[PDB]
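Enquirer: To start, I am sharing the structure in question, which I have written as structure tokens.
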Amino acid sequence: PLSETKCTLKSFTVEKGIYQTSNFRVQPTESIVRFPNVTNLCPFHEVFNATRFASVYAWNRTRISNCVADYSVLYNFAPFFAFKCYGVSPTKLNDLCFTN
Amino acid sequence: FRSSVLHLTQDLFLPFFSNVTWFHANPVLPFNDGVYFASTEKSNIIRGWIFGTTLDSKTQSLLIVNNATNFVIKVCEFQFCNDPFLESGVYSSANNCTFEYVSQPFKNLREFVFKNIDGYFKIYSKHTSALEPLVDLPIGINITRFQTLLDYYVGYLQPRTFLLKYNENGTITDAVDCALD
Amino acid sequence: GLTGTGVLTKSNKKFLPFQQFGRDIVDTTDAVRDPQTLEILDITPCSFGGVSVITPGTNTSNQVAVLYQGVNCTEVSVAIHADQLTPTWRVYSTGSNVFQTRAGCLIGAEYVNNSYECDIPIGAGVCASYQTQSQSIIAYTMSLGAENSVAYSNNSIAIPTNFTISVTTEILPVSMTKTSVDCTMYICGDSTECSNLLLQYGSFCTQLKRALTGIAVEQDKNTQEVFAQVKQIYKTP
Amino acid sequence: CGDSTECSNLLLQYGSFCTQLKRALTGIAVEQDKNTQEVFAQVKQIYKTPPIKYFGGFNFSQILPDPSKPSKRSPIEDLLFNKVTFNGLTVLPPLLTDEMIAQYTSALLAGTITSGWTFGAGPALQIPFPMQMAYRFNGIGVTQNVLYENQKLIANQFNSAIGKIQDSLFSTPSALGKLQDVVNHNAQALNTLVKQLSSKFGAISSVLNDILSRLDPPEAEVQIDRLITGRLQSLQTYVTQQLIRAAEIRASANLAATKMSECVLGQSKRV
Amino acid sequence: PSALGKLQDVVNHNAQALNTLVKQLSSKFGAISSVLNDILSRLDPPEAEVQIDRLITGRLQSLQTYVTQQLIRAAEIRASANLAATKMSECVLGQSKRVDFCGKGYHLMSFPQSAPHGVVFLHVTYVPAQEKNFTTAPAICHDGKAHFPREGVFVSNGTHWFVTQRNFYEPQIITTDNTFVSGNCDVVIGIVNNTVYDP
Amino acid sequence: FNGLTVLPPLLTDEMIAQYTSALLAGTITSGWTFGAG
């Protein structure tokens, strides 16, 4: 601290007394995130666990809203699916928010 | 949740000592930035309200039904024949019904305050004072008029400034307006 | 979405079933709610303050002392043990001389039970000095003087028999220097394009010049009303 | 800025205003201690009262310290003490505690009741209180025999007038509003300064923890500059107001120091 | 050497203010450069008016701050000069009776001395010393009448009684020229009996 | 510098010394009579 006092006074000599130099702060240790929890609701596996998968000539459109998009229900089933996307990345999609 | 402090709030409130309209126990009533509703009739028959802009099954309207067992909300283009009455006793047809909700089930006063701002729809209520929020609706319909179905009162809100007082427990005790004196 | 930093402890606040967070008079967040447990937790800011250095003079010694203003040493010990303190220099840590005052914690000196005259004011009636005790730095409580008891009675009186002549000094300032500013060479400086832009700001230069002229005029009357009290010049025989 | 590194680099270009602010605050802090030093430290000896208290009929029990209560103060001092009630802001404790001021006051009272005016212009002598009042009676044009003839009446009147002061200062709570106004003015400025942080000066948000941690694009330098200027102006205004009030505080302290020397340590003839 | 620091602090402050004011010129307030002679002679595009406006505002603020500080110091110096002018008129051109105003003790005379941006006073005071204890009495009775001292106080060395002044020990014989009669010997509390001389 | 000028005082040090000498002479030769007539 003597060198800090010399730098604050900009001199090599210093008389007797008390001098303020800087401040002290306690730094954080770890991070904590507190978000919504297990109480959720999203039916999304209904368009995967069926038999009549909307025959090509009579394809059916199903809007899915008011849900929490969790792309982990396909791994619980057979992993024989292929996650081929166009224009969107499967990694930056997990942290997005869509309407319909 | 303030604690023992006086906060100055500027929002849409009901001005003190205003002109209210008294009815008995049905024309179209305008919806000007919220409508105040109150009823103290024991064994009330009037149960439900209608919100919309054309009310002829051409635009997404709002309809709610209240009873002593639950509270359901159905938002769609309900077609009315001549007048609502209180089951297909209030509407006749339905089309493009993609949104539906439901609420939690559970002298005497019964107050209600409606508001539609920023694409949200919230309603306050209290039974016997301050009104607490009950349920918010993320629906983005364009409400223009107001209509009821069956001794109720109708009042309009205005952007006035008020001073609220909070006690230790965090409840509103008194309020003071900023006009008329 | 609510971000911040602090210490989370349990409080006795009783929130309402539709409240999420709490604010105080100065509108700062001090209480939140857990979306998982629904409990009452209070937020307190982490420790901070200033640092002061006490030195007896570079020509006498090279030993100093550190003072942490407004903090308990129990937290300072934890912040020194774990690398969580902002000042990276920790030289006064391996010492059994730690004292707690009402203005903070002092590290680098020892407290004595004797009273002396205050030399370097620390705070809360505590001063420090540099005595030979092996010379070191000591801390003590400042004294007000020496106790004197007057012999009061019903028929007692004191009359002096001798006297003395004393001479004292006193220094008082009278005036100061005089300065003038152009406001043109200082702002733009030998520039024509910048000078055309200053004309839009008004007459601040006029006010500055008037204030400086008034100060310069007052500095002369200050001396005139002090040294010109006589009208004639007297000479000694 | 507040716990921020990007905003701290933009502040280094504005110069050394922080140094001037700290110097002004340190000067004010030193002046606030020297004001009390030049008022309550005019004596060098600590005089004490004798065990027996008989001064010819004058009762000073309401102004002398009471050894029963832990706080070594007089009942009037106790009444006066009982009737008078962040993010970079720190309050510094005073140098002299209340007990030292009480000891100074007790020493002044002892030197006044035991010596009178001799301890202020040299060594302290001893003189009885009636003979001391007889000499003060001559300082206004009244002969000394009036006191020797009406000592009992004068003592009764003095004891009644001293007792009336407690009732006069106990039923009126607004008698010491001058000291409360200073505390109120000092407390309101800090609250205003801490409230000024929740305002915007041409930016998208007012709170500091809303844009200093969420703004993605680096083009927010012009937005941070507005907040920097707005928060520097408030500090400058606060320092200016403090420097303005310091002059009135110094003037009041000088007037009090002059009165302490001209009314307590002697008898004045100024009307 | 540090006895005259009051006059040195003013010079130090006045020198530091100008140094800070001239140092403020080498700073940028949101521009591409800090020095004035770097953009005022090299800016090719004429759309840099805001770059000069920022510096103009930043320098005007410093000028206003300097002027405010000088205005405050001027009032402080005016108060000090008024106090000095009052002291020069009260302690030098006469003998004052104000306690602790023209020195510590009984003031006699003062001498002024010229100093750079100041003035020095040399106060001459009177301080007693070598006090002794005696026995005093309020008054005396001779023929049933109370005799009060005109100027002084009644003292006794143990056997005899004398009268002297309160500022110097000089015993004198109590005569009718030093006392006056007022009242009887039954009203004074703590009175003593003695003899009064009548030439 | 860059527009900073220091103005000299009106009275020189010799005039202040003469005033001080006149005050001292009037004090040592008259006392308190030279200030009231």
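Don't overthink the numbers, they just go from 1 along the chain as shown.
Any Cβ shown, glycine's included, is placed from N, Cα and C.
These came from Swiss-Prot, pasted as-is:
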type	residues	note
MUTAGEN	A:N37 to Q (Swiss-Prot position 331)	Reduced viral infectivity
MUTAGEN	A:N49 to Q (Swiss-Prot position 343)	Reduced viral infectivity
VARIANT	A:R52 to K (Swiss-Prot position 346)	In strain: Mu/B.1.621
VARIANT	A:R52 to T (Swiss-Prot position 346)	In strain: Omicron/BQ.1.1, Omicron/XBB.1.5, Omicron/EG.5.1
VARIANT	A:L74 to I (Swiss-Prot position 368)	In strain: Omicron/XBB.1.5, Omicron/EG.5.1
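In terms of burial and nearby residues, how do these features look in this structure?
Expert: Annotation for A:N37 (mutagenesis position): no spatial neighbours, criterion Cβ-Cβ under 8 Å with sequence separation of six or more. DSSP assigns A:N37 (mutagenesis position) to coil, not to a helix or a strand.
Annotation for A:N49 (mutagenesis position): spatial neighbours A:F77, criterion Cβ-Cβ under 8 Å with sequence separation of six or more.
Non-local contacts of A:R52 (variant position) by the CB criterion (under 8 A, 6+ apart in sequence, same chain) are absent.
Neighbour list (A:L74 (variant position), Cβ cut-off 8 Å, at least 6 residues apart, same chain): A:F48, A:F81, A:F83.
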Enquirer: Which of A:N49, A:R52, A:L74 (recorded positions) reach within a Cβ distance of under 8 Å of chain F?
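Expert: The answer is none, since no candidate qualifies.
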Enquirer: Based on DSSP, name the secondary structure state of A:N49 (mutagenesis position): helix, strand or coil.
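Expert: Once the DSSP labels are grouped into three classes, A:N49 (mutagenesis position) ends up as coil.
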Enquirer: For chain C, which of the recorded positions A:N37, A:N49, A:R52, A:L74 fall under 8 Å by Cβ?
Expert: A:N37
Enquirer: Per DSSP, to which secondary structure element type does A:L74 (variant position) belong, with helix, strand and coil as the options?
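Expert: SS state of A:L74 (variant position) = helix.
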